[PDB]
Number of protein chains: 2
Amino acid sequence: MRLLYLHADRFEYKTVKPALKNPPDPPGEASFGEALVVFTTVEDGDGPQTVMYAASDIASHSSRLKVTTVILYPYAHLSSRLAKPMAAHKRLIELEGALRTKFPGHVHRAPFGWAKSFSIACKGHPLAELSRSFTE
Amino acid sequence: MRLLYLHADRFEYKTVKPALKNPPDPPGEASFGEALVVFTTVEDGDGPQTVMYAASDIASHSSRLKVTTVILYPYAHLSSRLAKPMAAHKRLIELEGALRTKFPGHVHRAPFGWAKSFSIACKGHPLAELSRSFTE
Ligand SMILES: Nc1ncnc2c1ncn2[C@@H]1O[C@H](CO)[C@@H](NC(=O)[C@@H](N)CO)[C@H]1O
Ligand SMILES: Nc1ncnc2c1ncn2[C@@H]1O[C@H](CO)[C@@H](NC(=O)[C@@H](N)CO)[C@H]1O
């Protein structure tokens, strides 16, 4: 699993056209104030262990940043070892649930498999932009 | 070399605090209308060949998108095989020059080694977000 952590002043996205056949999530759109935006690429052989490590790390980083909102944003582009879409969707769902056990604020998982426009205003402090890798 | 191609409606950045010791570029800030934003991670053993492949690909993608502005945005986070900063700066400079030989519009290389805030409004069409890897 490869993550990009962007500490945002604001974030918004809107689903456009699908990028699968039947995307597994409904279309939709959402916008946020200050949040940690976590661009999330599920990799082959990401499993339950990987999910728990990533959840714990997002929680711990969020805690030090003092953010109360985390966006889990499915993203195909951070890796060249992708999990298949069906598995990736499932791991993203589990990540979202595992995060709620570890982090007390708002957790929003964006729709999987839709093309989306988005807008972010990313902070420029030293911890505002970080990458993480998790394996098992 | 690992690239992320974001086809933006608008992009802006502002340098905040440095992230090296003496950053090699001056501080500053800039904003743009529609552009291809190319987040660029220089990897160990990126050389002149790599630069020319990447330049040609950015040019060709830009051409099909019909964009007339390319932002080369130094980015440390897309890879786990980074080139050292001094080499990375040099390759980024060469990429910028090699791009001008291949693409006829505005080329802007953002300051290397500064922390920066930024804002992007990224399009949601099917080619708006792509990743590339180049080696030699
Ligand atoms: N292994 C994986 N990890 C995370 N997300 C994945 C995935 N495989 C498929 N996706 C999702 O399907 C859309 C098209 O591939 C993907 N869409 C996107 O990545 C857009 N935001 C940018 O192109 C994404 O929703
Ligand atoms: N191998 C490499 N490829 C591309 N850029 C590189 C680099 N090594 C160092 N940098 C630059 O130094 C800043 C801190 O590492 C980096 N700053 C950034 O990556 C911020 N935009 C986000 O943290 C970047 O300017």
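Each residue, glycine too, has its Cβ placed from N, Cα and C.
When secondary structure is read from DSSP and collapsed to three states, A:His77 (mutagenesis position) falls in the coil class. The Cβ of A:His77 (mutagenesis position) has A:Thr41 as same-chain neighbours under 8 Å, each 6 or more residues away in sequence. Record note (Swiss-Prot) on the mutagenesis of A:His77 to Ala: Isolated domain has decreased deacylation of mischarged L-seryl-tRNA(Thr), no activity on L-threonyl-tRNA(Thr). Deacylates correctly charged glycyl-tRNA(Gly).
Here the residue is the original one, while Swiss-Prot reports the published mutagenesis A:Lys116 to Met with the comment Isolated domain does not deacylate mischarged L-seryl-tRNA(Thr), no activity on L-threonyl-tRNA(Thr). Shown in sequence order, A:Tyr13, A:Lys14, A:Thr15, A:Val16, A:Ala110 are the residues of the chain, 6+ apart in sequence, with a C-beta less than 8 angstroms from the C-beta of A:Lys116 (mutagenesis position).
Quoting Swiss-Prot on the mutagenesis of A:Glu129 to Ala: Whole protein and isolated domain have nearly wild-type deacylation of mischarged L-seryl-tRNA(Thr), no activity on L-threonyl-tRNA(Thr). Same results; when associated with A-115. Under DSSP, A:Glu129 (mutagenesis position) is assigned to a strand (E or B) in the three-state scheme. Its Cβ taken as reference, A:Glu129 (mutagenesis position) is surrounded by 20 other Cβ atoms within 10 Å in the chains shown.
Contact annotation for mutagenesis positions (A:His77, A:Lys116, A:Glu129) versus ligand 2: A:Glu129, each with CB under 6 Å from a ligand atom.
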